Amino acid sequence: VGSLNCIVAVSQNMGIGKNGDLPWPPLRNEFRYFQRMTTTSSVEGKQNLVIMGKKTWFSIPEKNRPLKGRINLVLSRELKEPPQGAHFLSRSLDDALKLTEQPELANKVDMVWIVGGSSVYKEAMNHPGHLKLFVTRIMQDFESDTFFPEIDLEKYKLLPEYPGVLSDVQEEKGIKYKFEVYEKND
Ligand SMILES: NC(=O)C1=CN([C@@H]2O[C@H](COP(=O)(O)OP(=O)(O)OC[C@H]3O[C@@H](n4cnc5c(N)ncnc54)[C@H](OP(=O)(O)O)[C@@H]3O)[C@@H](O)[C@H]2O)C=CC1
Ligand SMILES: COc1cc(N(C)Cc2cnc3nc(N)nc(N)c3c2C)cc(OC)c1OC
């Protein structure tokens, strides 16, 4: 297994969702970037693994489920089997990760990407070792009911730049947003 990464889009008030939806109107290019970043494998014949909670899986339209070209794993404690369309179910982040390290997916997975929700982000962010946070900062306030945890700048450094990530302000539906990359190693 390669790289452990987190990807999230957050509003200025740190909101990541509302009533199981996105707090903002859909942003086609922000989704394009989420798709490209998670699907792309930096090693041939390998696939990226996408880890998400139960609410995140149920938040993507059915037609877009499962995310194509990636291994989808749902993190749940109540589910007995993966939702329909899903490929793996783990009870925890640590179990999801051990599965990687099985001859099963062993030879199969390149990078591991955590795509939501808060509880999932909150624990990855505390998982020790190397980690990168891919943050899309949606530059306005939006009514939200679920937030991204606080980024500890004493541990995560904002990268001045990063290969294949635009550095300037983006704008869609007259909504301004920018791409950020933070790295930790502890
Ligand atoms: N803007 C962005 O970038 C993103 C926005 N969102 C949005 O956020 C909301 C979905 O969010 P969120 O509420 O935080 O919920 P989750 O997606 O993270 O789902 C919650 C459930 O997932 C399982 N689970 C979650 N964490 C763990 C764990 N660490 N170990 C085991 N099982 C776990 C549990 O199921 P159980 O009860 O079943 O055991 C828990 O109740 C919607 O609003 C969604 O659209 C989601 C992702 C990214
Ligand atoms: C409303 O339509 C859609 C909603 C979603 N959801 C809400 C999940 C979603 C959306 N954007 C993200 N951005 C980033 N930057 N990181 C994430 N983890 C994202 C997730 C996790 C995902 C979609 O395709 C993946 C989608 O296609 C239309």
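All residue numbers given for chain A refer to Swiss-Prot; the residues shown span 2-187 in order.
Per the header of the entry, the method used was X-ray crystallography, 2.1 Å.
Quick reminder: no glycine exception, Cβ is built from N, Cα and C everywhere.
Taken from Swiss-Prot, the feature domain 'DHFR' applies to 4-185, supported by sequence analysis.
Marked as NADP(+) binding site by Swiss-Prot: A10, 16-22, 55-57, 77-79, 117-124. In the three-state DSSP assignment, the secondary structure recorded for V121 (NADP(+) binding site) is helix.
Secondary structure at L23 (mutagenesis position), as computed by DSSP, is coil. Long-range C-beta contacts of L23 (mutagenesis position), restricted to its own chain and to partners at least six residues apart, with a cutoff below 8 Å, comprise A10. Where Swiss-Prot documents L23 to F, W or Y as a mutagenesis experiment, the accompanying text is: Decreases affinity for NADP and dihydrofolate over 10-fold.
A sphere of 10 angstroms centred on the C-beta of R71 (substrate binding site) encloses 22 other C-beta atoms. Residues annotated as substrate binding site in Swiss-Prot: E31, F32, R33, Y34, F35, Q36, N65, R71.
Where Swiss-Prot documents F32 to R as a mutagenesis experiment, the accompanying text is: Reduces catalytic rate 5-fold. Reduces affinity for dihydrofolate 9-fold; when associated with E-36. Around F32 (mutagenesis position), taking its Cβ as the centre, 14 other Cβ atoms fall within 10 Å, counting all chains. Secondary structure from DSSP puts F32 (mutagenesis position) in a helix.
In sequence order, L68 are the residues of the chain that are 6 or more apart from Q36 (mutagenesis position) and have a CB within less than 8 Å of its CB. Quoted from Swiss-Prot, the note attached to the mutagenesis of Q36 to E states: Reduces catalytic rate 2-fold. Reduces affinity for dihydrofolate 9-fold; when associated with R-32.
Listed in Swiss-Prot is the mutagenesis experiment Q36 to K, annotated as follows: Increases affinity for dihydrofolate about 3-fold. Reduces affinity for NADPH about 3-fold.
Using CA atoms as reference points, the recorded positions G18, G21, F32, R78, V121 were checked against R71 (substrate binding site), and the closest is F32.
Considering other CB atoms within 10 Å as the measure, the emptiest surroundings among the binding-site residues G21, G118 are those of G21. The two recorded residues, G18 (NADP(+) binding site) and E31 (substrate binding site), show a Cα separation of 15 Å. Checked against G21 (NADP(+) binding site), the binding-site residues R33, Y34, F35, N65 differ in C-alpha distance, with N65 being the nearest.
Note: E124 (NADP(+) binding site) has non-local neighbours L94, i.e. same-chain residues 6+ apart with C-beta under 8 A of its own C-beta. When the Cα of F32 (mutagenesis position) is compared against those of the binding-site residues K56, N65, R78, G118, the shortest separation belongs to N65.
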